[PDB]
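Novice: Just passing along the structure, written as C-alpha cells.
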Amino acid sequence: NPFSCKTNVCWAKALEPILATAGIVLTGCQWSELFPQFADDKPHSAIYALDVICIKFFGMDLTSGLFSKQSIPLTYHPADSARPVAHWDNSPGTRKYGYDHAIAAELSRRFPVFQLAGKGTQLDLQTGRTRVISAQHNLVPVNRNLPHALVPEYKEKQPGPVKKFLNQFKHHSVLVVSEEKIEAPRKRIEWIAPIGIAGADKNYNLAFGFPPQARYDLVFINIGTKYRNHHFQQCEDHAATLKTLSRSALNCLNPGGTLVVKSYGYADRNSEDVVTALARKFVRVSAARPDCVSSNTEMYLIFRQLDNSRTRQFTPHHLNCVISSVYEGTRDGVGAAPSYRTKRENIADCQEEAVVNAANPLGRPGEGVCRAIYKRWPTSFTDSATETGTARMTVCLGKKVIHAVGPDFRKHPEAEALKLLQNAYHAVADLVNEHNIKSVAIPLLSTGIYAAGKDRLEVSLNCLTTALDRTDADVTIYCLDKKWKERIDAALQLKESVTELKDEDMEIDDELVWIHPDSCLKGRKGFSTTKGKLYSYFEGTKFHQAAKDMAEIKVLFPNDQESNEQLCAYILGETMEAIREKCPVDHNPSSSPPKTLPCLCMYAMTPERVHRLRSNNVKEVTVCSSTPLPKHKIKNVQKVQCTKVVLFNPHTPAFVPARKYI
Ligand SMILES: [Zn+2]
C-alpha cells in the first residue's frame, strides 16, 4: 500500500488506475522519489502529477497524447456543502485519461523502444535502454519546444539585500510572503511566513496557500522550491506552488496593483499554462533576476497593474525573450517600469535608442516623418525595403532605424488593413525585444496618407500600445499637430490608470482553451469562446492528430508562408511522410502548440477546420488573409480576405528545442 500514513495524496490515488492502463504501478518509495509533494504529504494537482509521470516513464509530456485515451475520468471536486475540502477522484466527468496504444504505436517508428520495452519500466528514448523508474532520468521531455533557455549547471549564490530590489517598486506598503525576514526600512512590511518561523506578522501552512489579508499595491512572494536534478524539474516541483501562492496573493492585491513572485521560469507545460492564465489578469508582465536571488535558476516574475481582465489576449513572445536572455546573460533584467511619453518635436532629433520610420514597401524616401529620417540618416535607406505589415532593422552609424510599413487603407479592406497595421507594430516590438532596445521613438503608422482621408489616431494608437506593452522599452510617441498630441496624451492618461477590476473572479484557470465561436467544442468543459489560452494541441479530442501534424509542418517550414502552403497540401492529401521528405533535414521530435484562434472568420485555420476539411477529402480549400500564403498561386487553393481578425502576435513564440538539453 503506497498511500500508507499519507493524509493528502488523493491526487496520487486518483492517478493510480490511469497509470494502470499504461502498465505503470508505483510503489510508495517511487511516489516519494518522483514527487516532493508526495514524500512530504502535501496537496497537489493530479493533472500536473500525470504530466510529470508521463515525462518520467515515456520521455514525453501529455501533448504527445500517450494518456489521452478517454477511459478513466480524473475529476476535481471543489469544496461544497457535501465536501469540506477539495478532492480528487475517479467519479464521472468529461475529463478522462488513459494510455493510448495507437499513439504508442505510431511513436514506435522513431522510438522502437515503445514496442520492445516491458511493462512498468522507464524508457530511454535515445539509447533505447530501460530501468526501474527513477527521478534522475528523463529530465527533459523530448517532444516539447521550451519557451525559454535553461541553465546548464546549477550554481547557488549568496543573495544580496532584497531592499535594492523592492526599492524598484514605487509602492510604500508591501505584503511579503517569505521564509526569512526581509529588511526594507523604506517600506512598511507585513510579513507572512511558513509555520515554524519566528518573528513573523502571520504564519500559515503555505502548501495550502494563505487566507485573505488586507489589500496592498504590492505583493512579493519570496517562496522557493528545492533544486534536485535539473532546472526543468525545478519548474515542475514549483508549478503548483507558483499557482497556489499567486492565487492567494490575488485576494490580497488592489486593482492596478503589482505582484512579484519568485519562479524558476515556466519550462514545463503546466508552469507555462499557469503563468499565462495569471498574466492574462495584468496589463504587463516582465521578469528580473536581481542580486538578491539565491541561485542561477531563480527568476522573479513581475505582473504589473492587475485589472483581472477576462478577454485579454496574452502571448508569451515578450516574456519568453526576456527570461531566456536573462538566463543566457544577454540581459539585465530588472523591475523599473516602462512608460509612454509624447513629444511635439521633430523625430529626427530624438534621443531614444531606436527610431521608427513610417515607411513604404519599396523602402524609398517619402513625405512624412520619413522625410526627416531620410535627411538625417540617409544610409539607413540603403536596403530598407520590407513588406507591408512588417518591419526591418537597419543601422546608420550609432542609431537603429526600424522601417515599419503600415497598410495603405485605400488598397485594403478595413479588417485586413487593421491586421496589417497591428502586425507592423508587433514587428517593431519583436525587434525591440530581440535587440534589447531600451527606448524607442515611434510615429503613429498609417495616420498621414495611408489613412485614406480618415482619422486613424485612436486605432493606430491602440495597435501601438497593444504591441508595445509587450516590450520592456520606454516609448516616446512623436507627433504631428498640437491637437493630435492633446488626444494622445488623453488616451495615455486613461490607459495608465487602473482603479478597478474588470471582473471579480480571481481564479487562475490554466486548463481553459480559447476556441473559435463556430467550434463544436463550444459548451464543453475546458473550452471557451470568450476567453482562455491561444494555443493548444487539443489532446483528448479527435482534433489532436490534425493539431500535431500542423505543428510538425511548422517545425519543418519555419517560414509562416511556406508552412501554410504545405498545410494546404496536407489538407488536400499528400499525408505527412511525403512532406517530411520535402524537408531537406533531420526532423525535430518537438513542436509548438498550434494557435486556436488565428482569426474569427469562417475560414480560420484551426486544428478543427483542418480536420473537417481533410476528413471530407475536399478537392479544394479556401484560405483567408489571416493565413498568409506565398505571393504566387497554389492549385486548388482560393485566396480570400479575412472579414474579422485578431490583433495579437501571429508569429510562433520563439523557443528552444528540448533536444538541446537531451
Ligand atoms: Zn480569416
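Per Swiss-Prot, chain A residues shown: 1012-1673, in order.
Quick check of the header: X-ray crystallography, 2.9 Å.
Using N, Cα and C of the backbone, Cβ positions are placed for all residues, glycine too.
Here's the feature list from Swiss-Prot:
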DOMAIN    1012-1341  domain 'Peptidase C9'
MUTAGEN   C1021 to A  Complete loss of nsP2 protease activity
ACT_SITE  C1021  active site, for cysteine protease nsP2 activity
MUTAGEN   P1223 to Q  NsP2 is only found in the nucleus
MUTAGEN   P1266 to G or L  Complete loss of nsP2-induced degradation of host POLR2A, nsP2 is only found in the nucleus,
DOMAIN    1348-1507  domain 'Macro'
BINDING   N1371, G1379, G1459, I1460, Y1461  ADP-D-ribose binding site
MUTAGEN   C1610 to A  Complete loss of viral replication
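Are these features on the surface or tucked inside, and what are their neighbours?
Specialist: Within the same chain, the residues at least 6 positions away from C1021 (mutagenesis position) whose Cβ sits under 8 Å from its Cβ are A1057, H1098, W1099, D1100, listed in sequence order.
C1021 (mutagenesis position) falls within a helix when secondary structure is assigned with DSSP.
In the three-state DSSP assignment, the secondary structure recorded for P1223 (mutagenesis position) is coil.
DSSP assigns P1266 (mutagenesis position) to a strand in the three-state reduction.
Around the Cβ of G1379 (ADP-D-ribose binding site), the same chain contributes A1369, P1454, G1459, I1460, each under 8 angstroms and 6 or more positions distant in sequence.
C1610 (mutagenesis position) falls within a strand segment according to DSSP.
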Novice: Of the mutagenesis positions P1223, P1266, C1610, which one has its Cα closest to the Cα of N1371 (ADP-D-ribose binding site)?
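Specialist: The smallest Cα gap between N1371 (ADP-D-ribose binding site) and any of the mutagenesis positions is with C1610.
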Novice: Please report the Cα separation of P1266 (mutagenesis position) and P1223 (mutagenesis position) in Å, rounded to an integer.
Specialist: 15
Novice: Near ligand 1, which of the recorded positions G1379, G1459, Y1461, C1610 are found, taking a Cβ distance under 6 A to any of its atoms?
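Specialist: Listed by sequence, the hits are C1610.
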Novice: In whole Å, note down how far the CA of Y1461 (ADP-D-ribose binding site) lies from the CA of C1610 (mutagenesis position).
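Specialist: Between the Cα atoms of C1610 (mutagenesis position) and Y1461 (ADP-D-ribose binding site), the distance comes to 24 Å.
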Novice: Between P1223 (mutagenesis position) and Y1461 (ADP-D-ribose binding site), how many Å separate their Cα atoms?
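Specialist: One finds 52 Å between the Cα atoms of these residues.
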Novice: Can you tell which of the binding-site residues (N1371, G1459) has the fewest other C-beta atoms within 10 angstroms of its C-beta?
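Specialist: With the binding-site residues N1371, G1459, fewest surrounding Cβ atoms within 10 Å: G1459.
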Novice: Compare all C-alpha positions of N1371, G1379, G1459, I1460, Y1461, the record's ADP-D-ribose binders, and send over the largest distance in angstrom.
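Specialist: Per the listed residues, the maximum Cα distance equals 12 Å.
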